[PDB]
Amino acid sequence: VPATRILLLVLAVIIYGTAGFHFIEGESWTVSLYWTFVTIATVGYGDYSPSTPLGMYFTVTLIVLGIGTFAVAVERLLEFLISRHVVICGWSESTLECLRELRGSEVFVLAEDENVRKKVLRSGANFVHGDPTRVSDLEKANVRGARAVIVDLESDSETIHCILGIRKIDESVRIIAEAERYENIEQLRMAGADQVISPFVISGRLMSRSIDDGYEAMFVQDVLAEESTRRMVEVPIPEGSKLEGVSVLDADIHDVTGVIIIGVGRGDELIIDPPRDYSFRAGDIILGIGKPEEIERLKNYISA
Amino acid sequence: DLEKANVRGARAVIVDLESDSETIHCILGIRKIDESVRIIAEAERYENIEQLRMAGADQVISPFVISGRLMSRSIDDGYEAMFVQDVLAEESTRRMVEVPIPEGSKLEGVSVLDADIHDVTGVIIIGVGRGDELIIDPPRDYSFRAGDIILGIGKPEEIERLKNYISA
Amino acid sequence: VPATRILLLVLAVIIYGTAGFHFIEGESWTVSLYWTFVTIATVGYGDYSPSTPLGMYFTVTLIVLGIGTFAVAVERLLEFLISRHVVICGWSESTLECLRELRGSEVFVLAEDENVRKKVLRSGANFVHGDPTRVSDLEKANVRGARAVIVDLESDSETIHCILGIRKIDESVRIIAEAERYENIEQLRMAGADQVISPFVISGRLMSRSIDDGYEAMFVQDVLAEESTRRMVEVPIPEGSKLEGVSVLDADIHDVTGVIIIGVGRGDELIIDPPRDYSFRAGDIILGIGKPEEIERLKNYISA
Amino acid sequence: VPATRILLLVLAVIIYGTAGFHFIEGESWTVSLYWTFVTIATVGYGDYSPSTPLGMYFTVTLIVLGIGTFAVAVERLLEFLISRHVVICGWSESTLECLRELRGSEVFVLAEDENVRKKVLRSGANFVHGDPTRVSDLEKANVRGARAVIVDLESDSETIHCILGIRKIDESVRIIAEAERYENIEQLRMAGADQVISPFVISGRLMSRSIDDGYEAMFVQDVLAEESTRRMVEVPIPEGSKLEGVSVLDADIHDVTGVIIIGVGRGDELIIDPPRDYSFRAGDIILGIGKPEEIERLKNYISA
Amino acid sequence: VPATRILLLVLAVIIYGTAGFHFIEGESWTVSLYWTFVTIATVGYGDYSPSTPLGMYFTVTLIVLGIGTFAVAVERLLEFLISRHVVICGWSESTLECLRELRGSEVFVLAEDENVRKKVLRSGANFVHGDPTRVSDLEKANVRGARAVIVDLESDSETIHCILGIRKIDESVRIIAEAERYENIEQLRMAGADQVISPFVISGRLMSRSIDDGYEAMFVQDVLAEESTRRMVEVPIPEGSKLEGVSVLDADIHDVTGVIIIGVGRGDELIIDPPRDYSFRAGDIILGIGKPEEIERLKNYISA
């Protein structure tokens, strides 16, 4: 029942009780109003009470009509008196291990199951119930002001139908999708995902190199772990550095610092093992592997 | 039904079944038949890696951990997922390879600093594998051994210049 | 618990308390009745109270037996104190977009599934749980008083069965049905339906006419949307108009008003592009397209 | 919370309040007990109240510890305060029409669905939730002291598994089963059903006689209806009748009464169209068809 | 609403009421506090009440602001006031008849389904919802303290996975497992199970031995039922017995006691029908069949 209607009903009871007590028992309007509240709240001090048979009958009627009405009114009154985030669409094992790396940031999880609510709240992420393919249930998860959206749904048709729903809300957020089949890598880039991570093509191409020597699958599963002794970090070249225009052979990063320069990224292209005559600029993101004792040595060497 | 598929005469068994409990049970069935064959498993959950490796699998590739680590690292910049998914594809410009150190090579006892493999050849030495361990970014005082495996990234004509530089 | 049983239980408590207080404490029947209400409502003025050990014990028994009973009774009492309609048989994707245009009126959605109770109540419709093929469940949904009944069920066998069930309840109501196959258009219409709307024959012909140029499909889906500029409206010719007896060539409605006379309908037929010799009569309905400023210029044109 | 634990908790509050008021305020044990009930029920007559600071503090503690406890206790108490039969195992359309002719008797219905509870209580039969194939859930429906048990389950395997569960409880009740296939008529008689009613063999043998003339299927569906003019009733021959030893030709029932003697049943065998030299006895049940004006004429002719 | 916030809200009401009554009506701080509790709890003794118009208005405000707040507070308070064990992994038909002989002890049934919560709680066991293959859900069920763990899961692949998960939590606990296929008896036993019980190999051999005469299957299913006359019991040989060093031929246990010595077991092996030269030692366990009057005649026989 709308709160305002309950308000009118309790006011009507108050008028009924106050006028009745005033006319039947002859007490002042103020005393009668006070008696009405004391009675319908069931306080019943007994400083005022009916002394006539008509007043007794009237009081029983007020008790029956008023106590329930007042109770509902007080409970309704109770109610009125009393960088950015990342959004994860869907819940699977690939997003469970993504949630371990994101304990410092605040994470919303948009999934349509109800049984998964105990797994999300244990990991430290707010759960938003809803269907991620719907634009109305994507706006509940604050897709519009997010840092990145991570889409991992059950199939590749729903992952595409969710990427196109996010691009309808805003065309500036970063979508990171996951492909289940190899053939749908190019459909998930046309829909609008910025980075497509196909895990069964990485896994299937590590189970074919591990037949003779398993060193390719031992390197990949180790440099991604933050508990390892070496880490793969991206070091950006700041504006006004000492290396703008300097080639890779003239820089000699591995001799002076101790990191291994396995690639240089400019914009959204990556050149693994860049050639000797590659000229640096300001804005190129250096992808390297080194100890943490060597990483701040690299930032102090390229600093302004 | 394993001995139908010639597990005794095989050189590698690749176990990838519908759940993680069936992958341990199939690994336990292979080790009863041939105790020295090379099993390459696939873990679904992260906590089952030490059980698949205790039950007998030599190499355990867990795809939902490599994908979970590459998702959370691609929020700011995705150059670490563009590195992993490009050195593995055999249609790419540069290949990640393994070369073995032959017996009687030119680099017996030679350290990695005075070898200067990136300057001489052009290949990127990201690790030297000895036996059943891999040392990513080995230090400057690391001395070689005849029988090592050098893991590297380089252009396909820079790899033939690496094998002729480590030749006997 | 049925409300009437709760009524009897509270009356029994009232008799018990009143008789007990009267006999044990010696107060009048009226005072005893009043005391019983004051006590079981938990008001407790204290103008009357037991003064004997037996009365004290009795009062504790009345408190235990009566307070809960009275509480349940007042809450049950609360519930009873606190053009025509349209009936929609079946819930689907055709009757969902029909319900958005029928806002403001009373709509009763008769559906077999209980899962659909949340979507019906969200869109502003009263849900009536039942099977729409049962004659005893159509009468529950108040079909006989309605102004139109909209039938859209799972198959065309259940749509004829729901149409035949309405034709014996009320043989005058307006039934709108939805055909799924083209063979059943003349079968649903003979069994009683006043308007048969087949969505797969409209969309089957709009897909074979959009191959060359899709202007046939843009005209149909824009004159029905009630958020565009032009609106396909229909105005009736009243008795004693200025056009009761003129031909279409001499009336010349498009120049003097600005609407487009796509068709006129007399009775239960429609004449699209009426010829110049067509004499306008009284009671005719002019189907037209125009801006809503041009519709008011046509409505005053056809007046007395 | 188990009801008995709530009982202990409220008793503990009562002891606490009574002892406290007695010792702190010096009232008798009886007055103190009464005051405790009046207070924790929130009645608060004020005939007794604390007059010392310690008593005031104590009373606030009793209010906080006792009012909620008493409220939960009264609501739990609410719950506890607030020939023979026939039992029907399973709910289908054949038992729905059986329930229409059993409105004078009391009927239990043992079905495992919960959605069917609204259909059973409308028809005037008590619903017992449970699986009818279990002996523990058959004893809840009072199979042991029933007049007849009527088994109509989804298949013929469960109908057999339910007949053998009833015969484990008692081997004297009358089981009336229904066969779904013709081949399982002899299995349902070996399990223990006294009468097997196979409806699809009656229906399949009436749809093959109704091709030429539909008079066989018009006779069967009419004499079973109690709204018909003629009815098929079984008239037993009492002990000490005027017809013992009399043949059918010497009796001439159709000449003197007007009923049609279509069979005579002795025990559990029926002889349709009995021969001329069939000698009557006492105990033979006469199966006849006649008007109700002719039936009491037949009982007055065979009477003692 | 968090319980602590409700606490603050009710404290604020208490301060408001107490200060108001003290200043407006002039009663002491203690009386004012008491009056506030009596009023917001709706007790209303009436020993204290406002006697001024301002006090009456104030009291109505306290009634409206305080009664609901106090009610919510007491209900929240309600919530805060109100050998070793055996773990059973999985719920099936083997662990249901195991649970009936484990009455009296603590049993924790770790099961994935939530449907089985009613059957576990009915039979006298604590239900622990979890997946029994997860090491984090075995430790939740308190496996490390237990005296035995009984594993009976859906397949033999999940039974080895649950056995391997216990062997790293506790490498000393007693695991009893159930094999489904005959090939996995030596596979479950090597992975850690202390006793492998295969029900389809016992029942496979009792069905091929009941063709000629079924006395082999009547011996097995009668010496295990704990309601028959004879009971297969096992008694241990204590230190300093009268038989520590005698052969079986000279001990002659069957004549002097009345039990049948079907086998004796030393350590982790069993010798069925031990020969006459078998020298009894200390610590041996004598597996025997006999009436419970004969078992006490054997237990005193093997004493000091």
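Using the numbering of Swiss-Prot, the residues shown for chain A are 18-99, 115-336, in order.
Method reported for this entry: electron microscopy, 5.0 Å.
Heads up, the Cβ atoms here are built off N, Cα and C, so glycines get one too.
Over in Swiss-Prot, the protein carries these features:
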- A:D184, A:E210, A:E212: Ca(2+) binding site (BINDING)
- A:115-230: domain 'RCK N-terminal' (DOMAIN)
- A:252-336: domain 'RCK C-terminal' (DOMAIN)
- A:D184 to N: At high calcium concentration, mean open time is short and mean closed time is long compared with wild-type (MUTAGEN)
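Taken residue by residue, the domain 'RCK N-terminal' (A:115-230) breaks down under DSSP into 41 helix, 25 strand, 50 coil. Mapped onto DSSP helix, strand and coil, the domain 'RCK C-terminal' (A:252-336) counts 22 helix, 25 strand, 38 coil. Taking CA atoms as the reference points, A:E212 (Ca(2+) binding site) and A:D184 (mutagenesis position) are 9 Å apart. The two recorded residues A:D184 (mutagenesis position) and A:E210 (Ca(2+) binding site) have their Cα atoms spaced 6 Å from each other. Counting other C-beta atoms within 10 Å of each candidate's C-beta, the recorded positions A:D184, A:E212 are led by A:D184. Counting every protein chain shown, 27 other Cβ atoms lie within 10 Å of the Cβ of A:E210 (Ca(2+) binding site). When the C-beta distance to chain D is held to under 8 angstroms, none of the recorded positions A:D184, A:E210, A:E212 remains.
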